[PDB]
Amino acid sequence: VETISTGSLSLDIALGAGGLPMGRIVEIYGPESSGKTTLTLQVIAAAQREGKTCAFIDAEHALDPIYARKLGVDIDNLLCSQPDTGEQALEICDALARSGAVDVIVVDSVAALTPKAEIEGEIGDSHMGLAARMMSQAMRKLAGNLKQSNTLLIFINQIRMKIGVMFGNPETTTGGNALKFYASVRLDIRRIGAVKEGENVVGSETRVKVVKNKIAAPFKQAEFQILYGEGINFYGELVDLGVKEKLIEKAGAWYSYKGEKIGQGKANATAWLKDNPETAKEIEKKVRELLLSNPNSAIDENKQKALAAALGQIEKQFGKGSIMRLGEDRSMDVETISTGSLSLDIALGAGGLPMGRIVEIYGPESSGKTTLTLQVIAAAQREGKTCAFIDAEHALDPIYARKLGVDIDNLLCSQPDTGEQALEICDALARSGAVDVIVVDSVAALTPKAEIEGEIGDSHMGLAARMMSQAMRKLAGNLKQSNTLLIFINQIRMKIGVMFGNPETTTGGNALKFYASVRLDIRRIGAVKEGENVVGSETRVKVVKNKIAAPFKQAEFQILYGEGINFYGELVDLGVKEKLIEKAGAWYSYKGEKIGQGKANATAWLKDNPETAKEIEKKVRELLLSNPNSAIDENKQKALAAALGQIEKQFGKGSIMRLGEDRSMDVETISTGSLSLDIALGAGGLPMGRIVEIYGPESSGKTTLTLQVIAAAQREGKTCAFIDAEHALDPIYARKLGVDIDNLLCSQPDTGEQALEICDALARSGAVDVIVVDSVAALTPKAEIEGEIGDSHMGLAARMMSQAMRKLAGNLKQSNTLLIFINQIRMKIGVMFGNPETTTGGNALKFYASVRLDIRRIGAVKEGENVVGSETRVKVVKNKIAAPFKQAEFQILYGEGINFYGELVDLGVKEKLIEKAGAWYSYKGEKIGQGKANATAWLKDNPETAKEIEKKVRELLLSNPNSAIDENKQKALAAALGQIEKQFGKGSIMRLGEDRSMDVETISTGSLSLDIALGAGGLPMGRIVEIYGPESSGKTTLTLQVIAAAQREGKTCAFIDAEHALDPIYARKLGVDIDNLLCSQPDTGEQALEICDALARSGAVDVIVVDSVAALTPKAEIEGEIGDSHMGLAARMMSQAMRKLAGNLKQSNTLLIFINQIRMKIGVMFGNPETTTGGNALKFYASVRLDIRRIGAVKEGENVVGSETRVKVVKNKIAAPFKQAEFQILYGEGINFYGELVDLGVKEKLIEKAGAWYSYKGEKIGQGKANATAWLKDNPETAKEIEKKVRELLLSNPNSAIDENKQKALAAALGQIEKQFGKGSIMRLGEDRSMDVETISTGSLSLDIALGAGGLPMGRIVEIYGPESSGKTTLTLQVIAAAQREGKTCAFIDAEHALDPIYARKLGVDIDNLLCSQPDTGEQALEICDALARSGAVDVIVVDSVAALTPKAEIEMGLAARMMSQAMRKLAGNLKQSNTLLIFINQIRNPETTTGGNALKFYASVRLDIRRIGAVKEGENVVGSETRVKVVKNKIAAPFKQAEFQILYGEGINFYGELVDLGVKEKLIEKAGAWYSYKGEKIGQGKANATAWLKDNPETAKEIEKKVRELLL
DNA sequence: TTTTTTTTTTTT
Ligand SMILES: Nc1ncnc2c1ncn2[C@@H]1O[C@H](COP(=O)(O)OP(=O)(O)O)[C@@H](O)[C@H]1O
Ligand SMILES: Nc1ncnc2c1ncn2[C@@H]1O[C@H](COP(=O)(O)OP(=O)(O)O)[C@@H](O)[C@H]1O
Ligand SMILES: Nc1ncnc2c1ncn2[C@@H]1O[C@H](COP(=O)(O)OP(=O)(O)O)[C@@H](O)[C@H]1O
Ligand SMILES: Nc1ncnc2c1ncn2[C@@H]1O[C@H](COP(=O)(O)OP(=O)(O)O)[C@@H](O)[C@H]1O
Ligand SMILES: Nc1ncnc2c1ncn2[C@@H]1O[C@H](COP(=O)(O)OP(=O)(O)O)[C@@H](O)[C@H]1O
Ligand code: ALF
Ligand code: ALF
Ligand code: ALF
Ligand code: ALF
Ligand code: ALF
Ligand SMILES: [Mg+2]
Ligand SMILES: [Mg+2]
Ligand SMILES: [Mg+2]
Ligand SMILES: [Mg+2]
Ligand SMILES: [Mg+2]
């Protein structure tokens, strides 16, 4: 075995034998730009340095001869070949091997070795493993020849992925398995970092692993630097190795050799060795002796004879220039084209993009990719070059291209049908030699033929990737031999599950990375502004890959809209920077002469003096470029025409043509229904044959806007379709907005794939003009719908959308169909920089949209009292047909739509076409109205004059102004419709007007005034409703009243008690049929929602209510600890739930009501700090949202007997929003329905009211509201009559074997739920014993009475709060004592660290059995609570001071609040299922509050306010505290009763004192002055003595107590 | 033969 150096010392060591073995095969592989070619050239250079002869087979067609020279290669003696086919490449290898005159041969890219059959055949033609069998045959033949000539053959290879492998390294290598076996050495090379000169990236930090080795041990590795334009930092290695081997001394930063200092810092020591080559050789020789395992490494006139002969043979076999010395190959010289940006041309090092090469440009949407591309085309055309543009994205604006200086009339342009077609056109144009630059717009849009013909949702895993890989193989050679530049534009995608480095990728696989000679990352970094107006984009381009000069330089410039790259701007900045242009303050000077004040003016001057500009530019280039360069056309036109004729013959008529003459490319627009929006869009409306996205918050007007565009289109004879994926379209409302309901095609699809397949089918028919998809957020993948809630389908919707765009874009353009996608907003978590808002469904839509609109409600339109419309703003956030970032403001008037004529007035006035003198509006001298309202009415009334004004407003304000047949449509329409129905079932698409299942049906809410407020008379069936409000505002109550009303009509209901706080007895009092109410207290939030889905799908349940989304705790959270962060886990759960539920609920006609709680949003001192739990999804999916609030007390003199209540309709999709209802909730009775009826009756003049007397139809019905109410309750028939009339008068939107299938399906779904989630997971409320309320005494009799139920409820949460020393702990210990006295087990969490055990004993606590904990952190305290709850062995737990519950992070805003909120979520369920009472004591901070946030307010079943109101005195001594407790919240009995008792110190609550007072109050104990008597017998004088007597007579005391309880409980 | 592509707030 004999070896050759690799050019790296550490690699030579890693290889064990000191280098690569002669007469063997070697493979080198790695990612793009990892240093494969470089390494290879370094081995060639080292070999040549020793008199060896080398050959380079550049199959990749990307060798830079000048660069090879810089790496020390003898260019003039390097044999070089750029072969046509892979077989040719390998035949040359064999011939060179057999000659015995070549020492090392390197083949650059086996990946580029294309079989002859493949080259000749089309792109997208199958030749399975043809390259593999070719390689296999080559090795067989080569191995023997290489050995007998002692020739080293190095194969460079690229990396590919292996699709379908979910188990081990997914990486592979090209060209099959043969090379693996035949290689004596295999090397894996990788770039592991950057080498930096402060700012500049000057090299690559590199690692090589010896992955296979037949000449020494494998698996050693080398690390070294590749310095650009220099090569392997050899002397760097030498320093490190020298130091490591103790030949070079290193004291701190000082390097020494043999006593003499050689440099400070690695950089300087390296420079010294470079400078002293003799000493370097000495050190190297020693390093090798020390570290190499093996000791390795007429006569030449026979070589030259045989060389010339083999060379002559190769040329005879394969043609003239098939092999030659690199130095003399002119076709190998790098030639460049300007990019249109001066600073980019500088960044690229060589002055522009290289001819005959592939270039990639990628970046986010609207970053300037197409623009840049067109600017390079314009520059090329300006120099007489010929260009072609492949518009695969179907979004090129010819007029815009012209504005950027493109010669539209000579730009070849193609909008190809398939990706293979696109690439076949590229190949054909390349091969012709008549086209100079070709740009392919979006590889992302290059859709494989099989994908286009397949359905949406069919998987074609890496079909585009393998297509691209085949394309590069074929294109690289053709492009070089024609000197044609090919630019690929690419989009960005996210790679999922990557939280390390860069999550960004590029479309179309890995091939392009490798084959690109330059890769550019372009980005918008800011706005260019003319004060107000955004007039351009501030832009940055990074040179991310570079094969013709150093990489990683960057350019910054402006893109000015409608003008292009600000070239002269760059020139000023560069001129100033290079001291060619002088800048004194704001004054710019050239050669002494002032050229302008401010950058703007200096720029204008250069534009004006082109000769001087050229001079400055020439100098800037000389100063800043690192790699500067230095019958004929009638053959071109002949070959061009022939290739063009060929393309048209192969792919049909208009498959390629001059842009200027393609009529189908002219942008045509449709009105949006808003005039100011049409103006904002620049072109006058939305573009036909394009994709548009509209997004914004809930109820911002997305659907409305969309329907207005449909209406306007229909008004012009166009055909429209509406895909209601959100399942929330109101046909009657659509009609009010002027939509032709009877001709609007409408679909409520089952899956997202179905929705998109329908879009495709409608597009392809060519019979539909505009299609709108309502909510991409609602487009649920098939796998997701069939899966369970909580199954993860990470980015399944995203990959679906990405596939859809690919297929849709082409079809929409060729049918001239407008597709509008509505989207919702989501928050992106962990983003406190810029904008936390996003959009659903991934990144594809951003890129493919020609227009993106951000719509927002910015205020209310008011008729004094009534909210009659929404004030609206739309921002044009993306625009491909005119400048972006303009905005529109208009009104949406409910039940009417966009106020188009309103805009017209304002615009008319603004443009001085309509005169406005005070309040009077005039047109052409004639008065048209007083006030905006009347002027609007006038224009509406005079449509001809309105058109005239509108036409003028458009002329004045638009920047981008515009301009058998139907029986084929109807034929194709019917066919596509028939197809859709055959594929997806009967009613899967139909005319809206005739879809009965779309009509809105309602259920009463139990409140008459609410039913009126809702406009439609109640809540809508088959929809989602949300109710939210503060604690005890009446959410559950309202809900139960709707259930009761539903049951009263024979409907079936279910209640999901996630809050674990439903009182069955109370539900009964509110009129609920307890025995038939399905009830569930689920363990996790996913379970709760899975039950909802299952009940919905059964079709046997009519209304379902979920009590507290706030209580819907994700499974991961429940199983995790308290204080574990599950940021937005509940939100993503809710978001998935809505997606699945919406469709099921509609198709079963099931109403789902979600109750929600309120939380505060921290750091918000602007508008409303209130929010709702569980994220944003529910806002969007709810058809009605209700805000309920307690606004006062209903009183029977003393007693609080009900709550005065207000409900605001905060969102409404079935009638106008923002109306409100006010009614009473009477405790233990419910909503006072007949009360409302009286008030409404009187208000509507149906019931007469003379003073206090109420009359109906002449006959007196009662004196006072109370009695009139009683009368209606008593005469139900008359009440119905009055109610019917009140509804007719006040509703704005009035409505209009069978049960044995229900019971069969119900039982089945119930059986299923129980099988899935365990025994008692759902049952009838009436028979659930675990739901009954059980109580524990508080230790105070009067408190037990105040609580109504006789004490605190087991399995619930209780809060006690009050000032310091008010008796909180005491009370708590008394409840513990009472519990222990009954054999219960108690625990005390002393977070306040202030429990006195001796005192607890005095209050009668069993100290020895009281579990006690003084926890370190709040999370620990609560984790202990949870653990004790879950054990089921503790009966009552008290936590002393939530105020003392300090979060873990704090012992290192609202951290405690979010902790408490998480705790309640987890505790509520566990406490109920163990029947454990948890009491929280709280402190005070009405200006009073409580610690630890809002959660506890909501979750407490009882809240107690305790207060010291005076002193108990033994003459002198204060011996106790006089105490008052108010029941401030109560879920088990009426609230607001109060107790008063004494706390006697060292004794506790004075129980017998209470007994006296109660006894006296109830007339059981007689009190004559100061004398107390029982049953005639005197028991004491003064309260003190009576108390002592009862204490002394316990039997009598029991008797009195028993009676007091019977009377007062 | 050879990758595909994000999800979504928390709470005085
Ligand atoms: N002509 C050149 N001028 C300056 N730097 C170059 C040149 N060619 C390559 N480089 C740099 O050398 C490194 C490796 O290049 P190369 O050996 O071509 O990688 P590979 O062959 O593995 O694709 C890259 O960082 C690249 O930018
Ligand atoms: N027809 C047009 N009129 C005005 N501005 C445009 C037009 N087309 C593109 N622009 C603006 O130029 C910038 C870059 O657009 P473009 O080059 O199409 O980006 P990309 O191709 O990278 O998606 C964006 O700000 C865009 O709005
Ligand atoms: N059927 C209807 N009757 C009355 N007003 C409606 C109706 N539908 C929607 N609106 C009102 O119009 C505005 C926008 O509604 P919509 O276009 O559905 O919002 P989005 O689709 O953005 O969620 C809201 O104020 C809404 O309450
Ligand atoms: N079991 C009950 N007995 C008497 N009054 C009750 C009962 N449950 C609730 N209430 C009262 O009805 C009103 C509304 O209670 P609720 O509907 O549970 O409020 P929310 O569900 O909004 O927290 C409150 O005044 C509450 O005290
Ligand atoms: N160990 C004790 N000895 C005497 N008096 C006490 C003792 N502990 C509490 N008190 C008195 O009992 C009353 C209420 O105390 P406590 O129940 O601890 O109030 P809180 O816990 O609400 O601050 C106060 O007047 C206090 O002075
Ligand atoms: F293999 Al390369 F640029 F030559 F990625
Ligand atoms: F790449 Al684009 F609009 F053309 F984002
Ligand atoms: F997008 Al919506 F109600 F339809 F907020
Ligand atoms: F929402 Al509640 F008591 F049920 F405040
Ligand atoms: F002493 Al305190 F609440 F004030 F326990
Ligand atoms: Mg290379
Ligand atoms: Mg583009
Ligand atoms: Mg909508
Ligand atoms: Mg409730
Ligand atoms: Mg205390």
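All residue numbers here begin at 1 and follow the chain in the order shown.
Even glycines carry a Cβ here, placed using N, Cα and C.
If you look up Swiss-Prot, you'll see A:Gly1362, A:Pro1363, A:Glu1364, A:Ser1365, A:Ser1366, A:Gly1367, A:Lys1368, A:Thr1369 marked as ATP binding site. Reduced to three states, the DSSP call for A:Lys1368 (ATP binding site) is helix.
Here Swiss-Prot notes a mutagenesis experiment, A:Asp1557 to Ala (Swiss-Prot position 277), with the remark: 10-fold increased survival following 3000 Gy ionizing radiation. The DSSP secondary structure for A:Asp1557 (mutagenesis position) is helix.
In the deposited coordinates, A:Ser963 and A:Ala964 are the last and first modelled residues around 17 missing ones; Cα to Cα they measure 25 Å.
Take the mean position of the Cβ atoms of A:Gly1362, A:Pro1363, A:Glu1364, A:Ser1365, A:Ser1366, A:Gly1367, A:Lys1368, A:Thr1369, the recorded ATP site; other residues of that chain with a Cβ within 8 Å of it are A:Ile1506, A:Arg1507, A:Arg1508. Screening the recorded positions A:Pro1363, A:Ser1365, A:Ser1366, A:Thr1369, A:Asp1557 for a C-beta under 6 A from any atom of ligand 10 leaves A:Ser1365, A:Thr1369. Least crowded of the binding-site residues (A:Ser1365, A:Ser1366, A:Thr1369), judged by neighbouring Cβ atoms within 10 Å of its own Cβ: A:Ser1365.
There are 21 other CB atoms within 10 A of the CB of A:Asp1557 (mutagenesis position), with all protein chains counted.
Within the set of binding-site residues A:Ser1365, A:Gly1367, A:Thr1369, A:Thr1369 have a CB atom less than 6 Å from some atom of ligand 15. Here the C-alpha separation of A:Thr1369 (ATP binding site) and A:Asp1557 (mutagenesis position) works out to 24 Å. Between the alpha carbons (Cα) of A:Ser1366 (ATP binding site) and A:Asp1557 (mutagenesis position) lies a span of roughly 21 Å. No coordinates are deposited for the 8 residues that fall between A:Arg1485 and A:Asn1486. The C-alpha atoms bordering this gap are 11 Å apart. If you take the C-beta of A:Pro1363 (ATP binding site) and look for same-chain residues 6 or more apart in sequence within under 8 angstroms, you find A:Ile1484, A:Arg1507, A:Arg1508.
A distance of 24 Å separates the Cα atom of A:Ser1365 (ATP binding site) from that of A:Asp1557 (mutagenesis position).
With 7 residues unmodelled in between, A:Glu1452 and A:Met1453 have Cα atoms 14 angstrom apart. Taking CA atoms as the reference points, A:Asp1557 (mutagenesis position) and A:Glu1364 (ATP binding site) are 27 Å apart.
Gap between A:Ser1296 and A:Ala1297: 16 residues not modelled, C-alpha separation 25 Å. Distance (Cα-Cα) between A:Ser630 and A:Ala631, which enclose 16 unmodelled residues in the deposited structure, is 25 Å.
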